[PDB]
Amino acid sequence: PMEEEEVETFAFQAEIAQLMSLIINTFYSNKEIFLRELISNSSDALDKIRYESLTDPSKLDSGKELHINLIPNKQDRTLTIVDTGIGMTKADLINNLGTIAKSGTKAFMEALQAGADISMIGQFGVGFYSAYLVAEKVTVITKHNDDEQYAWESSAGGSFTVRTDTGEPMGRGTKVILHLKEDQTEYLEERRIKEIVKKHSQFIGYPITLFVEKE
Ligand SMILES: Nc1nccc(-c2cccnc2)n1
């Protein structure tokens, strides 16, 4: 029997779309910082569940292990960043990933137009968008304790989709799947991933594991 699934397609808030076009259509040195931004978000999400768990231990029923997994796939050219953090509710997704204006957007774009390094993106509260430095398309699968699992996706172009995810369940946390541009395949190499994690993400207070598919 044919399965039916509801999708909702949203327009990014005007300045957000503007920022995304800037990131994608300009040359930037040190695009590697995309990984630090994503790992910081996972780190923050892991903190949230950890502190919530002190008042309500049952919030760890969905998995007690607090950590990050990096999974490069040379076959389909994706780099996946997975955490067991707090995850995102539907409202979280709509508010954090596109529809609601961010107070730092205008500031960051002015900063970029003036020649700022993309590395500064994080401080403006829009770090997640650096993913588009290396990915033509980004998929976010997420599960929060009092909500169901969702799939958010965008190849930019001013829109994104949100849907209830019928794919493989994760206990709780967020999985970011970067579908890498053709010339950004170095981020699928084990040596290069270890290099950038070592360089930019050494104060994550949760374990990180890199999984390498046998040659
Ligand atoms: N990894 C993770 N976990 C929870 C939330 C987020 C997130 C994404 C994009 C923007 N703000 C927060 N990322």
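Note that chain A is numbered according to Swiss-Prot, with residues 11-225 shown in order.
We read in the header that X-ray crystallography, 2.0 Å was used to get this structure.
Just so you know, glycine gets a Cβ as well, placed from its N, Cα and C.
According to Swiss-Prot, the mutagenesis experiment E47 to A carries this note: Strong ATP-binding. Strong interaction with HSF1, HIF1A, ERBB2, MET, KEAP1 and RHOBTB2. No effect on interaction with TSC1. In three-state terms derived from DSSP, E47 (mutagenesis position) belongs to a helical segment. Its Cβ taken as reference, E47 (mutagenesis position) is surrounded by 23 other Cβ atoms within 10 Å in the chains shown.
Around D93 (mutagenesis position), a 10 Å sphere centred on its CB holds 28 further CB atoms from the protein chains shown. Listed in Swiss-Prot is the mutagenesis experiment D93 to A, annotated as follows: Impaired ATP-binding. Strong interaction with HIF1A, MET, KEAP1 and RHOBTB2. Loss of interaction with HSF1 and ERBB2. Los of interaction with TSC1.
Under its mutagenesis entries, Swiss-Prot includes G97 to D with the note: Abolishes ATPase activity. For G97 (mutagenesis position), the same-chain residues lying six or more positions away in sequence with a CB closer than 8 A to its CB are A55, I59, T152, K153, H154, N155, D157, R182, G183, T184. In the three-state DSSP assignment, the secondary structure recorded for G97 (mutagenesis position) is coil.
Counting only the Cα atoms, the space from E47 (mutagenesis position) to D93 (mutagenesis position) is about 13 angstrom.
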